[PDB]
Amino acid sequence: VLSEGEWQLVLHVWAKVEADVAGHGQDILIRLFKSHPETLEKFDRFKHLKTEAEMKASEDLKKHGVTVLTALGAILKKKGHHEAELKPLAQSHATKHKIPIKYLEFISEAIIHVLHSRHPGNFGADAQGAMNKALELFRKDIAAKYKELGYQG
Ligand code: HEM
Ligand SMILES: [Cl-]
Ligand SMILES: [Cl-]
Ligand SMILES: [Cl-]
Ligand SMILES: [Cl-]
Ligand SMILES: [Cl-]
């Protein structure tokens, strides 16, 4: 459980993110794909983009970044009461997409990296610790779900 003050820290940076969801989403996916190229394999629609320049030019890649950040944002804004949101998310990612927990760790690092880079005034040690905690809670809950659904992780 996060404290109210830790949630405030998360939601105050998140409100910066939402001034430009598309640019943020783009940076985060590209950071992910270049830090850990193997995750690109999970996307049959992206696995075919070869350079950062190509990633930057893809409109579907940008549209997908917005889908990810909007879904994560709706979860973060529940302040821990997110079970109804996780259920459909857990099902499609365990069954259809088959995404390992380890890759959720990856994108979590990408997210933290980009917020630190684009919002240092709002992402000091305290707020980064709060975001980490909030993301660990998300990954923990989706893992418990993965197992109920029959998926290893
Ligand atoms: C922050 C964590 C993530 C969130 C909130 C998220 C959210 C979503 C959402 C909302 C969709 C569309 C609806 C659905 O399929 O359920 C989706 C599709 C998808 N996601 Fe995730 N995702 C996350 C992480 C990942 C990771 C780490 C991978 C793999 C490297 C991944 C791979 C995919 C794929 C392959 C699809 C289908 C691709 C397509 O649009 O054809 N996601 N995701
Ligand atoms: Cl504001
Ligand atoms: Cl192909
Ligand atoms: Cl090709
Ligand atoms: Cl460019
Ligand atoms: Cl299926």
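All residue numbers given for chain A refer to Swiss-Prot; the residues shown span 2-154 in order.
Recorded method for this deposit: X-ray crystallography, 2.0 Å.
Note that Cβ sites are derived from N, Cα and C of the backbone, with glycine treated the same way.
As written in Swiss-Prot, here are the features:
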BINDING   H65  nitrite binding site
BINDING   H65  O2 binding site
BINDING   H94  heme b binding site
VARIANT   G122 to A  In metmyoglobin
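Taking the features listed in Swiss-Prot, we show where each one sits on the structure.
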{"residue": "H65", "record": "nitrite binding site", "Cβ contacts under 8 Å, 6 or more apart": "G26, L30, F47"}
{"residue": "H94", "record": "heme b binding site", "Cβ contacts under 8 Å, 6 or more apart": "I100, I143"}
{"residue": "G122", "record": "variant position", "Cβ contacts under 8 Å, 6 or more apart": "none"}
